[PDB]
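K.L.:
First the structure, then my questions, so here it is.
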Amino acid sequence: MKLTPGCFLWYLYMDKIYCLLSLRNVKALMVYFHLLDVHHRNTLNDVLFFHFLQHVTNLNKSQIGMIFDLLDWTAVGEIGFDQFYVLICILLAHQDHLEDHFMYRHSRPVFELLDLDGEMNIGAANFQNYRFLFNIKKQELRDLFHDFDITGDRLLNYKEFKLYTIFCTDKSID
Amino acid sequence: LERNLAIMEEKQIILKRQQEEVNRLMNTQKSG
Amino acid sequence: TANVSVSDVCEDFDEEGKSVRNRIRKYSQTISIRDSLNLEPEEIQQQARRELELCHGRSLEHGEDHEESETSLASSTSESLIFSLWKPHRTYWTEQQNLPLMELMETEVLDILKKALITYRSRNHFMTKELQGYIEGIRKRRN
């Protein structure tokens, strides 16, 4: 079974949302998870997750700790293989400029990932955490925050987030 | 009200750009 | 010591159909000539790059795939990675085409794993942490 039916459906969706599907992307991420999971519990302890990011992306350990918390919505103290696979997919060669356009497109939720609270409104702290993950100037983040915050409630709702992403994507394509 | 006017102008400009982009895409599709 | 059948490393794996085996022979001959002439490593890499480009650069009219491949080889990052994939493939064919070590290495790998697993299953001690560190170290160096 193509690494399970759900992964194959995600791969078709990834091919649709990515100009280059690439070769065995899912298998490579699964192999990396297997190497970390010598125990094969199907979950990764914090040390394994932190070390892999340090080994490949050379990320700050404190930044990796924030990333671990966002990925571990279950908060069981371990990272599931799907969460680890999604996190590598989220970076997707983060250094490359082309990835930033794909990162702006995000995924089918397109707002849920930014909204850690899940209240349908994104807090300023959540945006700051995203800025640590994706490099953006603090003044630039404030300017984007003001443009989206027409209400003045300092919260981003889903429809506004979708429109804000669409406007930036259209400008980037232009 | 002034803030309302600005927001509606920005929304109309968004709609204008969307229509322009779709029109250019249709032109490229037909001519290609 | 690839330990991969010759039949796998040279299944004429190149996506364009140019055999791997002919490319290898051309590089082997080029290098033998150049060693006689004492060509510098930078010069050897440049010539080898050009031959890879030409293998893909055979008339580009014979299928679009050759243009996309030559173009990719024309860039510097993808070419370095493409060339560096085919070079060890060519090496593996050459060495396999031409056991106690493999048994030793497999034994060392399993010994390391058993220890890694026992450590993970087992806790706040410096030694355990030091060892976990070395283990991540070895896995990263291996990767």
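The header says electron microscopy, 2.9 Å.
Here the Cβ of each residue, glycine as well, is placed from N, Cα and C on the backbone.
Per Swiss-Prot, the features are:
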type	residues	note
BINDING	A:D149, A:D153, A:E160	Ca(2+) 2 binding site
DOMAIN	A:59-94	domain 'EF-hand 1'
DOMAIN	A:100-135	domain 'EF-hand 2'
DOMAIN	A:136-171	domain 'EF-hand 3'
MUTAGEN	A:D72 to N	Reduced interaction with CATSPERZ due to defects in Ca(2+)-binding; when associated with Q-160
MUTAGEN	A:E160 to Q	Reduced interaction with CATSPERZ due to defects in Ca(2+)-binding; when associated with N-72
K.L.:
List, in sequence order, the same-chain residues at least six positions removed whose CB sits under 8 Å from that of A:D72 (mutagenesis position)?
P.N.:
A:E78, A:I79, A:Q83
K.L.:
Can you tell which of the recorded positions (A:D149, A:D153, A:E160) has the fewest other C-beta atoms within 10 angstroms of its C-beta?
P.N.:
A:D153
K.L.:
Taking only the Cα atoms, work out how far A:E160 (mutagenesis position) lies from A:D153 (Ca(2+) 2 binding site), in Å, as a whole number.
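P.N.:
Pair distance, Cα basis, whole Å: 13 Å.
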K.L.:
Which are the residues of the chain, A:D149, A:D153, A:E160 excluded, whose CB is within 8 A of where the CB atoms of the Ca(2+) 2 site average out, their centroid?
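P.N.:
Not counting the recorded site residues, we get A:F148, A:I150, A:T151, A:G152, A:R154, A:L155, A:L156, A:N157.
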K.L.:
Using DSSP, how many residues of the domain 'EF-hand 1' (A:59-94) fall into helix, strand and coil, respectively?
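P.N.:
Once the DSSP states are binned, the domain 'EF-hand 1' (A:59-94) shows 22 helix, 3 strand, 11 coil.
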